[PDB]
Each structure stands twice: as structure tokens, then as C-alpha cells.
Amino acid sequence: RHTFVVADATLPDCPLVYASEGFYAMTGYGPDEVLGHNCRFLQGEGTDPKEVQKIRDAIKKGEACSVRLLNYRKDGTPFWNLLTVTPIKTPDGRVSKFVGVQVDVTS
Ligand SMILES: *[C@@]12=NC3=[C]C([C])=C([C])[C]=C3N([C][C]([O])[C]([O])[C]([O])[C]OP([O])([O])=O)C1=NC(=O)[N]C2=O
């Protein structure tokens, strides 16, 4: 059970440009509120800043990354998000998109 998104790395703040139906269903947000925005809107009071830093650095480096983050649905309730970001590069080495697999691991 997992969800999938695509961020556009050609734009400076990596906006999400595509989300799977499960990502909407899992987070409670619609596309009108998801597309065009950075994924960090799912973060909140309990989100570990040291893990948010690992993703920021990997993205700045064009590296893959796997972190576990506390996220919040639209209704404010928390859930544990096992998130894996993969860079996609053009043949000239530039990163074009980041792709994310997100798993709710609250169990
Ligand atoms: C989010 N999923 C997600 C998926 C992709 C493909 C990318 C590139 C990022 C995310 N994020 C995080 C966010 O966009 C950002 O990378 C980090 O917060 C670090 O940068 P900042 O500026 O905030 O320090 C995801 N973040 C979430 O909280 N939940 C996800 O599902």
C-alpha cells in the first residue's frame, strides 16, 4: 500500500505536478491544493527537523533519500510517512524531476 508523486525539479522549489489517487485519498487534500505546491505542506508540529534536513540536503545534491516523517492530514490528524525520493536526470546529468513513494507506516 503506497502512493506516488512527481516533483518538477526544473522549478526552484520542487512543486508537485502529479499525484496518484492514493496520495489524495491518504492525505485528505485534493489536486486543487496539491498540484503546484511543495510537499512540505504535509508537515507540522511533530515533524522531526533533523529528518526534514536529510531530504532538503539530498534534493539539493540530487541524491536519493529515504526518511520517515510525521505528517498531517487535511483534518489535522497525524500519520507516519515513510518517504523515498528518487532523482531523475536527463542524459546531460541535470536533475529534471524528483519522484516520491510515500507509505503510511502507522500500522
Ligand atoms: C512529501 N513527499 C515528497 C515527494 C517528493 C518527490 C519530493 C521531492 C519532496 C517531498 N516532500 C518534502 C518537501 O518537498 C521538501 O523536500 C522537504 O521538506 C525538505 O525541504 P524543506 O525546504 O522543507 O526543508 C515530502 N514532504 C512531506 O512532508 N511529505 C511528503 O509526502
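Numbers in chain A track Swiss-Prot; the residues on display, in order, are 19-125.
This entry, so its header tells us, was determined using X-ray crystallography, 2.5 Å.
In case you wondered, yes, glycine gets a Cβ from its N, Cα and C as well.
As given in Swiss-Prot:
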BINDING   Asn56, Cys57, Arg58, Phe59, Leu60, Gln61, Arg74, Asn89, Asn99, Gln120  FMN binding site
MUTAGEN   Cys57 to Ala  No effect on blue light-induced kinase activity
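Positions of the features from Swiss-Prot, shown on the structure.
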| residue | record | Cβ neighbours (10 Å) |
| --- | --- | --- |
| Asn56 | FMN binding site | 13 |
| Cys57 | mutagenesis position | 24 |
| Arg58 | FMN binding site | 15 |
| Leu60 | FMN binding site | 24 |
| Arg74 | FMN binding site | 12 |
| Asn99 | FMN binding site | 24 |
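Between the alpha carbons (Cα) of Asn99 (FMN binding site) and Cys57 (mutagenesis position) lies a span of roughly 12 Å. In this record, FMN is bound by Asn56, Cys57, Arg58, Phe59, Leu60, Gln61, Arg74, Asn89, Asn99, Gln120; the longest C-alpha to C-alpha distance in that set is 16 Å. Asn56 (FMN binding site) falls within neither a helix nor a strand when secondary structure is assigned with DSSP, and so counts as coil.
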